[PDB]
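Peer 1: Please read through the structure below; I'll follow up with questions.
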Amino acid sequence: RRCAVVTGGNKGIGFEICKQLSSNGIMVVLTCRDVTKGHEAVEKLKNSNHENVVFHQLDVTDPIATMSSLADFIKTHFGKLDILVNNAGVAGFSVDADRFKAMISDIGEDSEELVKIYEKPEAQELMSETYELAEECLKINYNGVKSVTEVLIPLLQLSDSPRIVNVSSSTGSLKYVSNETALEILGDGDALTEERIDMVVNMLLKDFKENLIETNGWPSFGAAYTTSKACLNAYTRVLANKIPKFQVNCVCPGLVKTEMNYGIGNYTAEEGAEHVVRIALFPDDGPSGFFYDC
Ligand SMILES: NC(=O)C1=CN([C@@H]2O[C@H](COP(=O)(O)OP(=O)(O)OC[C@H]3O[C@@H](n4cnc5c(N)ncnc54)[C@H](OP(=O)(O)O)[C@@H]3O)[C@@H](O)[C@H]2O)C=CC1
């Protein structure tokens, strides 16, 4: 049996990825940071007749040394890893829940309008981004992906067909990278390295902390998130180059109705996960280094 690790597996797209991989005969290690939430998710899938799922704790921001226990667990019970889905991620902003629920109620969750207004200024007024949230966003969406990937690479090396799928967003496209220095680094594909991508991340965090978002031409809203995904894409390309044995790709699942969006989206969680699972289960002869649907 092929086996998979999915990060952020307790809810949203991640939970549905675990369910669908399991449905396709994959042995799934559902990981997430909250132990109670993890056990409840696995119990829920079992009660749905998905038996090839097991829980293991994983907060992607923890030290890489702590992750050694996941690596050992997989080696001991499975002998290899075939699939890693880097799904865990956060938006980098909070919302006024009361007013957001009022806005959703008012419009009606349907009529493309709800999705339309979610992107209007009327909506941003209900959202708050802070340096604290930015720092966490980058640690989870970018650095966390690097740590989990580094720890599990030696197990993926043992697979005859290793795959890494990183869940990205189209807002991470270079078209939205406004800062000139960042655009220059991320757009110079031939010169991409992990170190240069780290520079972009550190540049953003430094400017954010020093209140230079507007001043240095960063996006006026959602700069942490969009930067984290643009850096995730670049890192995905670098990793693809470094490890030609692997399939390493990003997938942008479209706008999905999860708690990340307070239920707003074009696709259900099931549908979003389907988009990611189609790449995770590519034939053994598959491409690497690309950004699907981004
Ligand atoms: N929903 C959308 O429209 C889109 C989502 N994406 C990407 O899809 C991925 C999943 O998003 P989605 O399902 O919508 O969001 P959800 O908020 O519903 O789920 C997020 C998952 O990530 C977990 N998570 C958050 N921080 C950490 C951490 N430090 N360590 C381990 N797990 C963590 C959450 O755990 P917990 O329950 O403990 O908080 C949860 O399991 C993300 O990378 C997101 O950026 C890309 C394009 C569109």
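Residues displayed in chain A correspond, in order, to Swiss-Prot positions 12-305.
Header says: X-ray crystallography, 1.9 Å.
Backbone N, Cα and C define each Cβ position, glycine as well.
Quick paste from Swiss-Prot:
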type: ACT_SITE; residues: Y236; note: active site, proton acceptor
type: BINDING; residues: 21-24, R44, 70-71, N98, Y236, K240, 267-272; note: NADP(+) binding site
type: BINDING; residues: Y129, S180; note: substrate binding site
type: MUTAGEN; residues: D107 to A; note: Decreased substrate affinity
type: MUTAGEN; residues: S181 to A; note: No effect on activity
type: MUTAGEN; residues: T182 to A; note: Slightly decreased affinity, but strongly reduced activity
type: MUTAGEN; residues: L185 to V; note: Reduced activity
type: MUTAGEN; residues: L185 to S; note: Increased substrate affinity, but low activity
type: MUTAGEN; residues: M271 to A; note: Abrogate substrate inhibition. Decreased substrate affinity and decreased reductase activity
type: MUTAGEN; residues: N272 to A; note: Abrogate substrate inhibition. Decreased substrate affinity and decreased reductase activity
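Walk me through the surroundings of each of these features.
Peer 2: For the recorded site, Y236 (active site, proton acceptor), the DSSP three-state label reads helix. The Cβ of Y236 (active site, proton acceptor) has 25 neighbouring Cβ atoms from other residues within 10 Å, across all protein chains displayed.
Long-range Cβ contacts of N21 (NADP(+) binding site) within its own chain (separation 6+, distance under 8 Å): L41, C43, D45, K48, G49, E51, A52.
Within the same chain, residues at least 6 positions away in sequence whose Cβ sits under 8 Å from that of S180 (substrate binding site) are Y236, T237, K240, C263, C305.
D107 (mutagenesis position) has a Cβ environment of 13 other Cβ atoms inside 10 Å.
Sequence-distant neighbours of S181 (mutagenesis position) (same chain, 6+ residues apart, CB-CB distance under 8 A): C263, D304, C305.
Long-range Cβ contacts of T182 (mutagenesis position) within its own chain (separation 6+, distance under 8 Å): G233, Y236, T237, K240.
In the three-state DSSP scheme, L185 (mutagenesis position) falls into the helix class.
Within its own chain, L185 (mutagenesis position) has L194, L197, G198, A241 as residues 6 or more apart in sequence whose C-beta sits under 8 angstroms from its own.
For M271 (mutagenesis position), the same-chain residues that are 6 or more apart in sequence and have a Cβ closer than 8 Å to its Cβ are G23, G100, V101, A102.
The Cβ neighbour count for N272 (mutagenesis position), using a 10 Å radius and every protein chain shown, is 17.
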Peer 1: Out of the recorded positions listed (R44, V71, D107, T269, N272), which are within 10 Å of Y129 (substrate binding site), Cα to Cα?
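Peer 2: Checking Cα-Cα distances against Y129 (substrate binding site), the recorded positions within 10 Å turn out to be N272.
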Peer 1: Sorted by position, what residues of the same chain at least six away from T269 (NADP(+) binding site) have a C-beta under 8 A from it?
Peer 2: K22, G23, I24, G276, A280, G283
Peer 1: May I ask for the distance between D107 (mutagenesis position) and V71 (NADP(+) binding site), taken between their Cα atoms and rounded to an integer number of Å?
Peer 2: 27
Peer 1: Can you list which of these recorded positions (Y129, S181, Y236) have a Cβ closer than 6 Å to ligand 1?
Peer 2: none
